[PDB]
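As structure tokens, the structure follows; a few thoughts come after it.
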There are 2 protein chains.
Amino acid sequence: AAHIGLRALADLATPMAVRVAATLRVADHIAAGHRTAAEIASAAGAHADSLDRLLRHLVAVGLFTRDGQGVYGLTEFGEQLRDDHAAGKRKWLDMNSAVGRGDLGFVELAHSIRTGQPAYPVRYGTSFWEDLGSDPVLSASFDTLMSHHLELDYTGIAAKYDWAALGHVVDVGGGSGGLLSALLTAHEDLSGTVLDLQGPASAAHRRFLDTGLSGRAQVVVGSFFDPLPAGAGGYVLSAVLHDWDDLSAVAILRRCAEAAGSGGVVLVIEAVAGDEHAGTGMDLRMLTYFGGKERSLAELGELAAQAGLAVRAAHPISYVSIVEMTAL
Amino acid sequence: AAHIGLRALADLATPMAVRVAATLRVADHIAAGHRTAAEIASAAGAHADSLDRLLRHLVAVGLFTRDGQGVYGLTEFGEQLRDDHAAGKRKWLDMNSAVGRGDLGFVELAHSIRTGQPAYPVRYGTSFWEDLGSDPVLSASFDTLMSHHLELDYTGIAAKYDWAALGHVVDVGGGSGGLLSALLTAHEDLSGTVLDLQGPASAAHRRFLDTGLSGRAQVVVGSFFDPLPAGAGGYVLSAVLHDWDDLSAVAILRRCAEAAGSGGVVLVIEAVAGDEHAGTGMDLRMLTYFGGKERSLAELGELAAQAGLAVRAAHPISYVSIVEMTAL
Ligand SMILES: Nc1ncnc2c1ncn2[C@@H]1O[C@H](CSCC[C@H](N)C(=O)O)[C@@H](O)[C@H]1O
Ligand SMILES: Nc1ncnc2c1ncn2[C@@H]1O[C@H](CSCC[C@H](N)C(=O)O)[C@@H](O)[C@H]1O
Ligand SMILES: COc1cc(C)c2ccc(O)c(C(=O)O)c2c1
Ligand SMILES: COc1cc(C)c2ccc(O)c(C(=O)O)c2c1
């Protein structure tokens, strides 16, 4: 529903102003005693007059407060901008994090809409994965973000499905290993391995070491486009397929089919078109980032088919779903 | 206000989706019989799949509608996206027009907040004026938009001030001549001169010839940083000062002061802080485009001082104001 002006509906000043405040950690500086533009600016490394102008615009938006002496304060809503807030939103808007950086790729949406190709490269001169692969710090922030997305969307994932019955699970593209770390912590006799590029896989390793799970959890550095560790009880694809177009998606699913064999299970875990954490907005982000797409339960089925797999179940877990596929 | 989440407040997907729809003229294609993704896409030269995904996100926003068969239709609100619409909004969002292209400069807002410098260059490798001066078609669209801004904001200008008394007015930075054309049409004994760069000045000239005002309206190509046609009854600066930082603004005001001498009147016409069509949004826009800014009566006055001028009056007209300055 649009009960707000067309031009205002297309405003970029506010979205960018919020992201800049999130990047300059303005809320943190405010709650830490810096109240005036002059202060916040020096504490953040910004131009005094310019920052003041950004703040005044954000006061109008409803995130800040400004008193007679130019003393800025946080609104009830502006609290969400603090890096220590419960919702952990600020890091998603930070222009330095992978997502706060990729989202700026939307400024090239026209290219995707015309060609069907990702926009991220247009603005950054390289794919998203290539970017993370050459910037270790950038890649770490992405690992942290997906780790947070797990808490956000996979709430209760442990019990919602019968994992223990798998014995050994392979988390294909499992990042820092947050999911496996959660599955194993809730299933004493379960073991598994995280398969991912070297950055996340090494982060997964560092985690299992500290977490005390190295005895049951292992990492394997590799591309899920090549053969995967074979014969596991289950292969999980958590928020992976939507990052790829149809050709790549079957490529990935196919590999899982091979490793799964006529006795394993392939579990695609993601927000299916319909879920409350799966909107048209997210679908366009997948398009602009990697040319991926959010898919319906029917569309995943078509992909499964082309990879010799068949959906057998689809349990909704909070904001997302777990679709279970087995040998055709 | 904050009636919506922080991350939603920072959403770029929708602002860009609207701007892309505006650029692809989707609404016009729909109202003209093309109501299917394949049809609209083909008529606009977009990727069928990608366009369909853009439209679905836009029906969700409330601009379009779609039936079970995939037939798209506009809505009470999506009607404003058609070019033929009264409000004339679409052209402002078009990524091809000068303002639809300039606004994308907001993705570099951070640069402006940190340095006080304009963002436009960061994105386009050259200043706004430099860009328009090397691309006549781009400069033409800008003239049209400023022309339209006169209708949107200056409604009534003709009568709210005693123009006829000036005898001869020079519109410093008068663009394609709309304002002067409106003043002289309402006052048959008044004459004037539009002073602008090549592009607008010739557009003004063409306008005057066709509308039969060449007998009273004259064009003069030149920079308002250099001397100006002297001894005029009044020199107008319509929506010019907010395009410049304090130094340049003073330079410009000086020239007008000099040309006006002890007998002319300098008139600044623009939305000052407080006036409508004036907001923190516009202020940030001025900052990212040219490092200019929206100013208050107080602020213009300090500039007039630095230019041997002094505010004598300030009549509000519609959503803007006329600040009448005179020599000290
Ligand atoms: N070719 C490839 N081979 C293996 N992993 C890859 C890959 N390309 C990308 N990835 C990984 O795929 C993951 C997708 S995003 C994170 C998914 C994770 N299971 C979670 O839900 O948090 C990232 O860790 C990314 O590094
Ligand atoms: N150095 C310069 N000398 C003269 N005109 C200039 C200039 N730099 C920019 N301009 C003109 O300043 C104008 C500012 S925008 C349009 C202002 C016009 N009075 C209106 O209200 O529509 C543009 O026409 C721009 O081309
Ligand atoms: C689900 O996996 C992903 C992957 C990417 C790239 C994302 C990018 C931006 C986001 O906001 C989210 C999100 O979940 O909120 C996101 C999630
Ligand atoms: C007043 O002169 C200008 C100059 C520029 C560059 C503008 C850019 C975008 C706008 O929306 C507006 C407007 O008035 O609406 C605008 C006005």
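Just so it is clear, chain A uses Swiss-Prot numbers, and the residues here are 5-332, in order.
Looking at the header, which is where the method is noted, we find X-ray crystallography, 2.7 Å.
Placement of Cβ uses the backbone N, Cα and C atoms for every residue, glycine included.
For the recorded site, A:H246 (active site, proton acceptor), the DSSP three-state label reads helix. Here Swiss-Prot flags A:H246 as active site, proton acceptor.
According to Swiss-Prot, the feature substrate binding site maps to A:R11, A:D247. The Cβ of A:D247 (substrate binding site) has A:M290, A:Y293, A:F294, A:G296 as same-chain neighbours under 8 Å, each 6 or more residues away in sequence.
Per Swiss-Prot, the feature S-adenosyl-L-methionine binding site maps to A:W133, A:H153, A:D175, A:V176, A:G177, A:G178, A:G179, A:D200, A:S227, A:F228, A:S242, A:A243. Its own atom aside, the Cβ of A:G177 (S-adenosyl-L-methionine binding site) has 20 Cβ atoms within 10 angstroms in the protein chains shown. Secondary structure at A:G177 (S-adenosyl-L-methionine binding site), taken from DSSP and collapsed to helix, strand or coil, is coil.
The mutagenesis experiment A:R11 to K is recorded by Swiss-Prot, whose note states: Increased ability to methylate naphthoate. Increased rate of turnover. All chains included, 15 other C-beta atoms sit within 10 angstroms of the C-beta of A:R11 (mutagenesis position).
Quoted from Swiss-Prot, the note on mutagenesis experiment A:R11 to A or W is: Still able to methylate naphthoate. Induces a doubling of KM.
Here Swiss-Prot describes A:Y293 to I as a published mutagenesis experiment; the accompanying note says: Still able to methylate naphthoate. Induces an increase of KM. Around A:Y293 (mutagenesis position), a 10 Å sphere centred on its CB holds 24 further CB atoms from the protein chains shown.
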Q | Residues that sit under 8 angstroms from A:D175 (S-adenosyl-L-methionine binding site) by C-beta distance, when 6+ apart in the chain | A | A:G181, A:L183, A:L184, A:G196, A:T197, A:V198, A:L199, A:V240, A:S242
Q | Where A:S227 (S-adenosyl-L-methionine binding site) falls in three-state DSSP terms | A | coil
Q. Which of the recorded positions A:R11, A:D175, A:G179, A:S227, A:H246 have a Cβ lying under 8 Å from any Cβ of chain B?
A. A:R11
**Q.** Binding residues A:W133, A:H153, A:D175, A:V176, A:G177, A:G178, A:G179, A:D200, A:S227, A:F228, A:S242, A:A243 (S-adenosyl-L-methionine) - maximum C-alpha distance in whole Å
**A.** 22
(Q) Can you tell me the CA-to-CA distance separating A:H246 (active site, proton acceptor) and A:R11 (mutagenesis position), as a whole number of Å? (A) 31
**Q.** Sparsest-packed among the binding-site residues, when each Cβ's other Cβ atoms within 10 Å are tallied, from A:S227, A:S242
**A.** A:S227
**Q.** Inter-residue C-alpha distance, A:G177 (S-adenosyl-L-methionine binding site) and A:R11 (mutagenesis position) (nearest angstrom)
**A.** 41
(Q) I'd like the Cβ neighbour count for A:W133 (S-adenosyl-L-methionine binding site), meaning other Cβ atoms within 10 Å of its Cβ, all protein chains included. (A) 15
